[PDB]
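Data first, discussion second: the structure below is written as structure tokens.
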2 protein chains.
Amino acid sequence: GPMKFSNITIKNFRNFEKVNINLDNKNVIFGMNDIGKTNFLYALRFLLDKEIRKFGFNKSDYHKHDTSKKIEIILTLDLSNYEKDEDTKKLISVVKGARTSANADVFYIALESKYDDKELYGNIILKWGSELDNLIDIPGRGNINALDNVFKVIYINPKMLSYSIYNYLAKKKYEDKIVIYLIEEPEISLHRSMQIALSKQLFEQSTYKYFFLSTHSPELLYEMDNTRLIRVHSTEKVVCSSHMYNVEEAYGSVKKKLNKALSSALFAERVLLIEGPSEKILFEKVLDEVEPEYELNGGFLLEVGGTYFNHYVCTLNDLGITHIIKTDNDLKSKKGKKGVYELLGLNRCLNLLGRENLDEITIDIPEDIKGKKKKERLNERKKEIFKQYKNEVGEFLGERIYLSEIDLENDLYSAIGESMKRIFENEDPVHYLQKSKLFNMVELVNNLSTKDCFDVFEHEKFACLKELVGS
Amino acid sequence: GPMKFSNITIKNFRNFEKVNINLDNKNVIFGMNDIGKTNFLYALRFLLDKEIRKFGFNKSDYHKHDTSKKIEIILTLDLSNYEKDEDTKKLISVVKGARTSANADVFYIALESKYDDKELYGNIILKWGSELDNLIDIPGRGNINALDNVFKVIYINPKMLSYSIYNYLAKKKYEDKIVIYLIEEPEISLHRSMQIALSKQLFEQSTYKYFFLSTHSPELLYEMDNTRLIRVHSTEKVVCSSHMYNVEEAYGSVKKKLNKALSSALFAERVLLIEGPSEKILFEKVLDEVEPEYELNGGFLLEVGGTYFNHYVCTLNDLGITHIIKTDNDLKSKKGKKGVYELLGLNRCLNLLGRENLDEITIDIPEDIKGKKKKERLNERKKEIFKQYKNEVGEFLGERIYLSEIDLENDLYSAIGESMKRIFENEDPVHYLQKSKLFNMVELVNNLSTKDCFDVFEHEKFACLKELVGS
């Protein structure tokens, strides 16, 4: 693989006590603690940009203003594909020596700084090379370091004209050096469509490579592909989590909706996954009637539709975001019917915990049986298979995965029984609600009372909302 | 009704040639031409804030730098409920005279300015009162005008602490004057959840009243209620459209999802309305395979689910946003079944054009007929009712409203027939796709080819995508 960033071990910086967060060329930093993201970007500027090193470090630049500690930010680089990667050649041409033949792939770039009290100016002492144990003397011919011929920081901070012309300027002038775009909040004066355009140029075109993107709007993350997403936790003590966000060719067709839905959820402290928009309407009504500040204390309703949760689960778990999923046990037929049914409702929850896909179970449904009787038989079979796999359901509850008894609507009817009958005035309100999920769900929500909302919220079969709200 | 702003007739300003856009206390300005929104906010500052009047007008402050023309911005106020509206008392206590007894409700506040060439300083000559024809001499005791005791502009431009403490400061200090918050892009350094919080305090709490909000992120418009949404058109010649955005008590329950979906669509030049997420997946795949820049040249996929389009149609039409709707003719039963069916697929399209709701039509479906035969009978009835109302369908095509022959999936099968059979390998792929819309639609999209996408795009039954793409 081409040359890629690997890790940065920021220690005793303005806010970073001791963090070793992985990197990979295309980087995205977001989340809480805007000062944390700003400090991370300025740490990269200190490690790579000469325009920031010359000012040195101050008393405030250290962690808790404690001048005793030493700033040590160590960028880690991975080198491979020497004969075809131009940037690898750019990095290894300037470095003369200090590269042990044992490990020609790894390359450290550290930055040691100790504060002196006789002058109140912490000197930036670059010490880069290939091994942490042994460092040779850096040339440092005056103000320009040897690193200055390799890594030049192009700082973008607000105007689409500048973004459009930086491509031309770098292509025609900065070919020799490696460009590292440290973009900090480019959504300041860009429209939603402008944010989409900038995301398309960033995450798809090769003109922006090795870029560190700071964003606060989900629109800038609509085209994420093989990047490294970095999320800063909400605590004042900065904790950052990293995840390779790459879409498989299986999800390539649905990549647009996948990214559009996941980008908004990336900024939520707690994310709840749902299948259909009727579930969205019901959960939104319940939350508005019990806790309208769910979006405020950290919450989201991620509508995934079909596909699988595997990509969503990996992305949400790697960033450390609270993981909540409520799903419906659905038995879908495939190829020849009448005895062929998959277990997507359960096959998903198995795939989230790994294991293996269940075989296509066979249900003996007579041909003459149809309509209400067929649905009753399917519900009985779903109840039987749910009662059979009690251990798997227990593991899902232990791993914050919620699976319905048969379907979501049956759980809703169990939580509130008389309210459904009063609203729909039918002997079988569940069947009527399944007849047209959207319109009937809207009608149910419009006539849904606060007491009914509280009953739904406090029921154990709807514990997803309780987990989303939190303490 | 309480005192409310009514209109501002900005003439010959920095970019506004001649515009008379309505106002109402809670105002939102967004869209293209960020300079246009900035000029509008500075026009309000000139008309109300003394901190901007003292600098006067410059050569650049006029339209096309033509000093011959005269700046004339005329704010229009509506006065009512005198005995209970404190702000009405605040406005009418300072004004002594100049209020004709014939019209005590309307109140103009103009601002005339002519450029002199002997000093190169356009004097701001305030002329306010109650009638355009006759104006009495304004007191103007020095630097502070008589208006300065009524309207004080609180300019907010980046930090949630300032927003939190402006409430306290205005409540404890600015009780006597009328506060007019001219908020310009508060999303500069606010998170998505912070934007939601600010929107909640703005559009719900009474502490922010008479505020002019400029936004570029849809997250700030998640709580819109009885405000006046102002959209600037994309042309360099500024055109602004206004609309009262108020939710009826019928839509109050679904208000959260309504606003969440509509806020994003508000920033799109062209908006296409869809019902289900499977439609979203299909349209996204087709667009990505024919025109990935649909989000760039102006486009959106508004998922409305159930409810009605009436609120959406009114909002999108009033702002002047291109209106595109693709819908499915669905016959939903109500109360006692077997002969009772509504025409939501057609009742909607009728309600969008006004008229009256069709009566609940009766379909003679025998009880023994079920499953495939019942669906076939329903499709035949839908085809018959579509062929019956050719004139209504022609009007919908004339008004950019697209109604399916029977359903969307049937139109998709008509557009591409062999591709569906190849992908699903079933004698009736449409029935299988309706069996589980989400998963089967995902499977179809994953195996959908570029030639099939082009065929779907160029077919007349999918003209919604062609209209969304445009020339």
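The count begins at 1 with the first shown residue.
Every residue gets a Cβ built from N, Cα and C, even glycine.
Here is what Swiss-Prot says about this protein:
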BINDING   A:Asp34, A:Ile35, A:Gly36, A:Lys37, A:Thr38  ATP binding site
MUTAGEN   A:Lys37 to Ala (Swiss-Prot position 35)  Retains endonuclease activity
MUTAGEN   A:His216 to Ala (Swiss-Prot position 320)  Retains endonuclease activity, ATP only partially inhibits endonuclease activity
MUTAGEN   A:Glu275 to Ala (Swiss-Prot position 379)  Loss of endonuclease activity
BINDING   A:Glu275, A:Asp359, A:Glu360  divalent metal cation 1 binding site
BINDING   A:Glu279, A:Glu409  divalent metal cation 2 binding site
MUTAGEN   A:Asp407 to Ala (Swiss-Prot position 511)  Loss of endonuclease activity
MUTAGEN   A:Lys437 to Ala (Swiss-Prot position 541)  Loss of endonuclease activity
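Secondary structure at A:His216 (mutagenesis position), taken from DSSP and collapsed to helix, strand or coil, is coil. Checking the recorded positions A:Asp34, A:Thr38, A:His216 against chain B with a Cβ-Cβ cut-off under 8 Å leaves A:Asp34, A:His216, in sequence order. Considering only the recorded positions A:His216, A:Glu279, A:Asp359, A:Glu360, A:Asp407, the residue whose Cα is spatially closest to the Cα of A:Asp34 (ATP binding site) is A:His216. Recorded residues A:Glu279 (divalent metal cation 2 binding site) and A:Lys437 (mutagenesis position) have their alpha carbons 9 Å apart, per Cα-Cα distance.
Counting other Cβ atoms within 10 Å of each Cβ, the lowest count among the binding-site residues A:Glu279, A:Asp359, A:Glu360, A:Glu409 belongs to A:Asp359. Residues A:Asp34, A:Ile35, A:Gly36, A:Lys37, A:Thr38 make up the record's ATP site, and a Cβ search at 8 Å around their centroid adds A:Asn15, A:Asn33, A:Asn39, A:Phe40, A:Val232 from the same chain. If you measure from the Cα atom of A:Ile35 (ATP binding site) to that of A:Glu360 (divalent metal cation 1 binding site), you get 52 Å.
Here the mutagenesis positions are A:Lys37, A:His216, A:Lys437, and the one whose Cβ sees the fewest other Cβ atoms within 10 Å is A:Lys437. Taking the Cα atom of each, A:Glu275 (mutagenesis position) and A:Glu409 (divalent metal cation 2 binding site) are about 13 angstrom apart. Comparing the Cα of A:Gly36 (ATP binding site) with the Cα of every entry in A:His216, A:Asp359, A:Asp407, these being the recorded positions, the smallest distance points to A:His216. Its own atom aside, the Cβ of A:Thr38 (ATP binding site) has 17 Cβ atoms within 10 angstroms in the protein chains shown. Comparing CA positions across the recorded positions A:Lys37, A:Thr38, A:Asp407, A:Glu409, the one lying closest to A:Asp359 (divalent metal cation 1 binding site) turns out to be A:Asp407. Looking only at the recorded positions A:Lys37, A:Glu360, A:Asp407, the one with its C-alpha closest to A:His216 (mutagenesis position) is A:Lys37. Most Cβ neighbours within 10 Å among the recorded positions A:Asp34, A:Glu275, A:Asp407: this distinction goes to A:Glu275.
Among the binding-site residues listed (A:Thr38, A:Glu360, A:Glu409), A:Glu409 has its Cα nearest to the Cα of A:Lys437 (mutagenesis position). If you draw a 10 Å sphere around the CB of A:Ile35 (ATP binding site), it holds 13 other CB atoms from the protein chains shown.
For the recorded positions A:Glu360, A:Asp407, A:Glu409, a Cα-Cα cutoff of 10 angstroms around A:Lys37 (mutagenesis position) retains nothing.
According to DSSP, A:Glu360 (divalent metal cation 1 binding site) is assigned to coil rather than to any helix or strand.
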